[PDB]
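Chemist: Let me begin by handing over the structure; questions about it come next.
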Amino acid sequence: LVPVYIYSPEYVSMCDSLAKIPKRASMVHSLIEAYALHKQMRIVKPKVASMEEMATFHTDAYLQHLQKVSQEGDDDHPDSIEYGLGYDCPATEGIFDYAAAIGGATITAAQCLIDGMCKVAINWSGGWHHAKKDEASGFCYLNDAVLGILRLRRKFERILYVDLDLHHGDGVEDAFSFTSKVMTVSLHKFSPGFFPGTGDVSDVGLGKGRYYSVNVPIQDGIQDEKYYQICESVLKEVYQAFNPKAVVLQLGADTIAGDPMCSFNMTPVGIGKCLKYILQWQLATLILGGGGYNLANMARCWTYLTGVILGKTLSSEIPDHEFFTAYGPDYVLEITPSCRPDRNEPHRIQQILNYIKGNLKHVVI
Ligand SMILES: CC(/C=C/C(=O)NO)=C\[C@@H](C)C(=O)c1ccc(N(C)C)cc1
Ligand SMILES: [K+]
Ligand SMILES: [K+]
Ligand SMILES: [Zn+2]
């Protein structure tokens, strides 16, 4: 009925403690609260993930290792080499607790979807799609997206994962690569030297999971209109061929114009239209956050997207709240595209969509 919003003051504090950008969860929640959107959702206190719950995807050796180097901040452990710790993913003190809360918040939201508590569950602090079963990658130590999907596997036999982050959700695609129960769809920037380096259109999975992985390689400077047409064409084809019963959606904000990544040229409006097309499926939807390195932009994006889920049209003027001064110099909710060219050739885009049409033919047949 009413969208579940995963939040507790203790959870946000935990998320700000070891965040990449300081006060990541604070700003996003403070702005949502400022628009009084929390009063129209069902606020649910997240439960910290147990060792067994994480073990549904991650190996035991890896989990024990995190717990050991997290209590003292041992960034010099001789077993860290095996698990990808920790140059890109530092072995900072209390990192396992940080991952436990966020991992447990996605599972909690998934549990609300199972028990029929709602049709939509939101966790903006979640959605780290890079982590592997026994390896940390790209700031991700625990793949909370996979943990969420595995929780939904208790009720749903057809789960669709849609990744709209700037980067390819490799950790999630790799997790369900050998299965047809979960189809992963990832729209991302794909160029040599760009992280994580995988996710070409020819990457369709392995074994019995072949053709159940879908990748859309996109180039720099793409804007709302062209992006949506790509997203609509893929999701329409996938919905018919896969027939999902539940949806997990990762909405990273590193695609938005004004992000330090400086790749895609998106505004929250474009992603909003993508979210609308998925919401009208009337399926149990698990909304996750993701990447983003422009704090105020992330807040503007995810706050607007929360308004989309609720159907509310938000005021263009940023209301006075705790972090109001961070929204200079215009102090508005809208985000304007930068003056950069679109390097996506209309023929290559159509050529990719045709591959996907060809690959999904195998699924439906
Ligand atoms: C891991 C990642 C994003 C993942 C993501 O967004 N997953 O969703 C990006 C890495 C490769 C990167 O490009 C980078 C660039 C600059 C930088 N500093 C200037 C500190 C730190 C990292
Ligand atoms: K993506
Ligand atoms: K798959
Ligand atoms: Zn990203």
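Going from the start of the chain as shown, residues are counted 1 onward.
Looking at the header, which is where the method is noted, we find X-ray crystallography, 2.9 Å.
Placement of Cβ uses the backbone N, Cα and C atoms for every residue, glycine included.
According to Swiss-Prot:
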- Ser26 to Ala (Swiss-Prot position 39): Enhances the deacetylase activity (MUTAGEN)
- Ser26 to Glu (Swiss-Prot position 39): Decreases the deacetylase activity (MUTAGEN)
- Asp88 to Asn (Swiss-Prot position 101): Almost complete loss of catalytical activity (MUTAGEN)
- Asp88 to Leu (Swiss-Prot position 101): Complete loss of catalytical activity (MUTAGEN)
- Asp88 to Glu (Swiss-Prot position 101): Partial loss of catalytical activity (MUTAGEN)
- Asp88, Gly138, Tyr293: substrate binding site (BINDING)
- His130 to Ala (Swiss-Prot position 143): Loss of catalytic activity (MUTAGEN)
- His130: active site, proton acceptor (ACT_SITE)
- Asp165, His167, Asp254: divalent metal cation binding site (BINDING)
Chemist: Identify all same-chain residues not among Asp165, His167, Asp254 whose C-beta atom falls within 8 angstroms of the centroid of the divalent metal cation site's C-beta atoms; report them in sequence order.
Modeler: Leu166, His188, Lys189, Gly252, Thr255, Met261, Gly290, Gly291, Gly292
Chemist: Return the residues near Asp254 (divalent metal cation binding site), defined as same-chain residues 6+ apart in sequence whose C-beta is under 8 angstroms from its C-beta, sorted by sequence, else 'none'.
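Modeler: Result: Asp165, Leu166, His167, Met261, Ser263, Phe264, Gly290, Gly291, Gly292, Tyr293.
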Chemist: Where does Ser26 (mutagenesis position) sit in DSSP terms: helix, strand, or coil?
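Modeler: Where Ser26 (mutagenesis position) sits, the three-state DSSP reduction gives helix.
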Chemist: Hey, what's the Cβ neighbour count for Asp88 (mutagenesis position) at 10 Å?
Modeler: 13
Chemist: In Å, rounded, how far does the Cα of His130 (mutagenesis position) sit from the Cα of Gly138 (substrate binding site)?
Modeler: 6
Chemist: Including all protein chains displayed, how many Cβ atoms other than that of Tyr293 (substrate binding site) lie within 10 Å of its Cβ?
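Modeler: I count 15 other Cβ atoms within 10 Å of it.
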Chemist: Rounded to a whole angstrom, what is the largest C-alpha distance between any two of the residues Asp88, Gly138, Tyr293 that the record assigns to substrate?
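Modeler: For the residues that bind substrate, the greatest Cα distance is 16 Å.
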Chemist: If the criterion is a C-beta within less than 6 angstroms of any ligand 1 atom, which of the recorded positions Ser26, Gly138, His167, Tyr293 pass it? List them in sequence order.
Modeler: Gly138, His167
Chemist: Cα of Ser26 (mutagenesis position) to Cα of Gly138 (substrate binding site): how many Å, rounded?
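Modeler: Their Cα atoms are separated by 22 Å.
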Chemist: Which number gives the other C-beta atoms within 10 angstroms of the C-beta of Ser26 (mutagenesis position), all protein chains shown included?
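Modeler: Other Cβ atoms found within 10 Å: 19.
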Chemist: For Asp88 (mutagenesis position) and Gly138 (substrate binding site), what Cα-Cα distance in Å is obtained after rounding to a whole number?
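Modeler: Counting only the Cα atoms, the answer is 6 Å.
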Chemist: Give me the long-range Cβ neighbours of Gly138 (substrate binding site): same chain, 6+ apart, Cβ under 8 Å, in sequence order.
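Modeler: Counting only residues 6 or more apart in sequence, the Cβ neighbours of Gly138 (substrate binding site) under 8 Å are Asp88, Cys89, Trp128, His130, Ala131, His167, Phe195, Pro196.
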Chemist: Quick test of your reading of the structure: among the recorded positions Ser26, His130, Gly138, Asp254, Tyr293, whose CB sits under 6 A from ligand 2?
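Modeler: So the answer is none.
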Chemist: Checking the recorded positions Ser26, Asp88, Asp165, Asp254: which ones have Cβ within under 6 Å of ligand 4?
Modeler: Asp165, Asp254
